[PDB]
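Heads up: the structure comes next, in C-alpha cells.
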Amino acid sequence: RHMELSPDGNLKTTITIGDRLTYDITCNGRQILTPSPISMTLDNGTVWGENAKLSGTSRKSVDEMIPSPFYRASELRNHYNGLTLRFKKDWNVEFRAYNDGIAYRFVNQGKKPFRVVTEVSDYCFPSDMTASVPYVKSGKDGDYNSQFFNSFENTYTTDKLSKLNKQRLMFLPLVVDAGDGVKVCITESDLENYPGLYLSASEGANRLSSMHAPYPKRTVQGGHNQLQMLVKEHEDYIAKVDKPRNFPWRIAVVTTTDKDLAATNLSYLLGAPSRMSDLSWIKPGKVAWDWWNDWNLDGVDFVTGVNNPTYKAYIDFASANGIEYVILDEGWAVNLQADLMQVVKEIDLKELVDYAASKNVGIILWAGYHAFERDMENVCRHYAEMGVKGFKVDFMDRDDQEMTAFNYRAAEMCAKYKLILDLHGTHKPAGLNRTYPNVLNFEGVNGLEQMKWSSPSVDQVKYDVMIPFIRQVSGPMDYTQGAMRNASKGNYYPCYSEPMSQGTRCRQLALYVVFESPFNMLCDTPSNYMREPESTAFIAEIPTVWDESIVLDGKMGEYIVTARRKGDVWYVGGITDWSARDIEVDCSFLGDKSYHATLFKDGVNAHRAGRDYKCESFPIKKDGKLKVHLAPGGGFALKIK
Ligand SMILES: [Ca+2]
C-alpha cells in the first residue's frame, strides 16, 4: 500500500500491491474512484499486476516548463509528484500526481522479446455516475472486430454508467461526472507502436473496462476508393514488443471546475519528448480549403471542379488575404489506382505549386492511407523536391499497433523531407504533436464536414460545447469551421454542395479562438468569403498558434470563454449551447497599456437569422468588464490590440 499526493495535496491516489495491483483516486477527501485493477498479460503466461513482487520504489517531485511550439502557449508547466514501482521481473509502473490528474504507465525494462495478449485498465466508480462518451459509430453491437474498423468520429452520449450500451465500444477521451462539479476525463498519451485503448461497460457495475484491437495477421486493400487496408484476420495478441520501452500513459484528468478540464495540458506533457532539433521550417497557418464547399465557386468564367483554373482561384483568394495554404483534397490523383504518382488529366501539379509559390502560397496534398504508406519514402522525397509543403493523410480508420506505428513513421518521414502532416480518419492525437511538431493537426472529431450529409437530429451546436472539454483535451483538432451560411435553430438541412453550419456567424468566428488548430481551415468558398469582408478579415488575421492561453470560464456542454495571446495581441472567443446567455469578460489578463478592441457579437436577430452579427470597435483596458449577449447556438469573437 503506497500513497501519492498532488503538489497541492488535494488529489491523491492509493496504490495497493495485493492479489491485484489497484489504485484509487480521492479528490478533496472524497473517493471518486474505487480501487481499480491494472495489468498486462504476456504470451509466455506472465501477468504483471497479478500477485506482483515489489523489489523497490523511488519518489520524486518535479516542477518545470515544457516547450510547446505550434500549440496553446510557448511553454507548459509540468508540476507533479512521481512514484515509480519496480517489480521483480524487469517491469515497472510509474505513477504521477498532478493537481489536475492521476496517471500511470507500464515500463518494460526486460531485454527479451515478447508479446502482449491483453491489458487490464479498469475504472471502478463508487456510484452510478453520469458519463459523456463517444461510441464507436460503425460495426454492430457485440461484434467488436466490426467496431475496431472506424473513423473515431462521433457525437457524445450522456447517460448513467448503468444505462450505457454494454455491447458497444467507446473511444477516448471520455468524461465521467463525479458529481458536485467534479469531472474525471479519461484519455491516454504517447500512443506510439501500441494499440489504442477503448472503454467498455460490458463488465461489472459502475465500471468502465478496457479493450484493444488485436494485432493484424492479414490485411486487404479496399474501402474508400481502394485506399484502405482492411483487417480480415487478427492474431491472438494485441502488441509485439522486442525492446525496453515505456507503454502509453493512462490518464485520469480530475477537475473541480470545467474550465480546468478544457485547460489541462496533461496530454501534451505526457507525450514523448520532441525528436526534432530544427523547427524553423515548420510553418503553421490556414487553408483556403476546397472540399467542404465542394469547389462550388460562383461569379467565375470557367467550370469549377478538380482542375487548374479552379485551384488558381483558391490560390488567388488565399494570397489576396495572406492565407498560407491551399489543399488539393481527394480528387487530384486518378481514382481507384491508389497511386500518388498518377495525377488526373485536368491537374498540373508542377504548375500549381510554382504558381502558388509566386503568390506566397504553399501547397498541401491529400492522400489516402494505402497510396501514401505503400511508397512513403519516395512519395515524400518526390513531392518535397517539387515544392509541396505537406500531406493530409486520410482513411486509416484503425488504431491497432501497426497503424499507430504508422502515424509516427509517417510523422518522421515527413519531418525528414521538411513536410508538415495532417492526419484524418484517425484517433485522438495522444501526444504525437509533441514528439513530432510537424504534425500540425489531427481529425478524430465529428467536424463540420458532417453538415454535408447529417440529418437535423445531429446537434452540431451541442457538440461544439462538448469537445473543448473532451476530444480537445487530447490535442489539436482539424474541425474545419468557417461557414458563412449559418442556420439558426430548425433551419439546418444537410446540403452537400452548399453546406451550412448550425448556430450563428459569430459562433464560427469564435471557434478560431475556442478550438486549437495549428493547421486551420477556412471551409467555405472564396466566393462566400468575398461577400463577407469583415468576417474574412478577422479569420485571416487570427493566429493558429499561441504564446499563452487562459480558459476564462465554462461548463461542459453549455458554454466556454477562452482568451489567448500572440505577442502583445489578445483574442477572446466564446460560444454557448442552444440557450442564449450573457457573459462578462473580465479583462484582468491584459497588460497596462491602452488597447483598441474589435468585437464580433451576435446580431439582435441572430436567433432567427444565424448570419446576423454586429462588429464594434472601442477602447478597452485591464480593468474592463465586457458584457456580451450570446444568441442561441451563438457566441462572440474579440480582438484586443
Ligand atoms: Ca473525416
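We count from 1, first residue shown onward.
Header says: X-ray crystallography, 2.3 Å.
Yeah, the Cβs are placed from backbone N, Cα and C, and that goes for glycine too.
DSSP classifies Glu449 (mutagenesis position) as helix under the three-state reduction. All chains included, 20 other C-beta atoms sit within 10 angstroms of the C-beta of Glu449 (mutagenesis position). For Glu153, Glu443, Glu449, the entry in Swiss-Prot reads Ca(2+) binding site, with the evidence type experimental evidence.
Where Swiss-Prot documents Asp394 to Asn or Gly (Swiss-Prot position 415) as a mutagenesis experiment, the accompanying text is: Loss of catalytic activity. The activity is restored by adding an external nucleophilic azide ion. Under the DSSP three-state reduction, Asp394 (mutagenesis position) is assigned to strand. In sequence order, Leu227, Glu330, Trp366, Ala367, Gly368, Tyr369, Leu423, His424, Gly425, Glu443 are the residues of the chain that are 6 or more apart from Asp394 (mutagenesis position) and have a CB within less than 8 Å of its CB.
Per Swiss-Prot, active site, nucleophile is recorded for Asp394, and the stated evidence type is experimental evidence.
Annotation of the mutagenesis experiment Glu449 to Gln (Swiss-Prot position 470) in Swiss-Prot: Loss of catalytic activity. No change in substrate affinity.
Residues or ranges marked as active site, proton donor/acceptor by Swiss-Prot: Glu449.
Here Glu449 (mutagenesis position) is positioned 11 angstrom away from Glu153 (Ca(2+) binding site), judged by their C-alpha atoms. Within 10 Å of the C-beta of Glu443 (Ca(2+) binding site) there are 25 other C-beta atoms, taking all protein chains into account. Apart from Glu153, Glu443, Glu449, the residues listed for Ca(2+), the same chain places the Cβ atoms of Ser151, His424, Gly425, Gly444, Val445, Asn446, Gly447, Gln450, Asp478, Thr480 within 8 Å of the centroid of those Cβ atoms.
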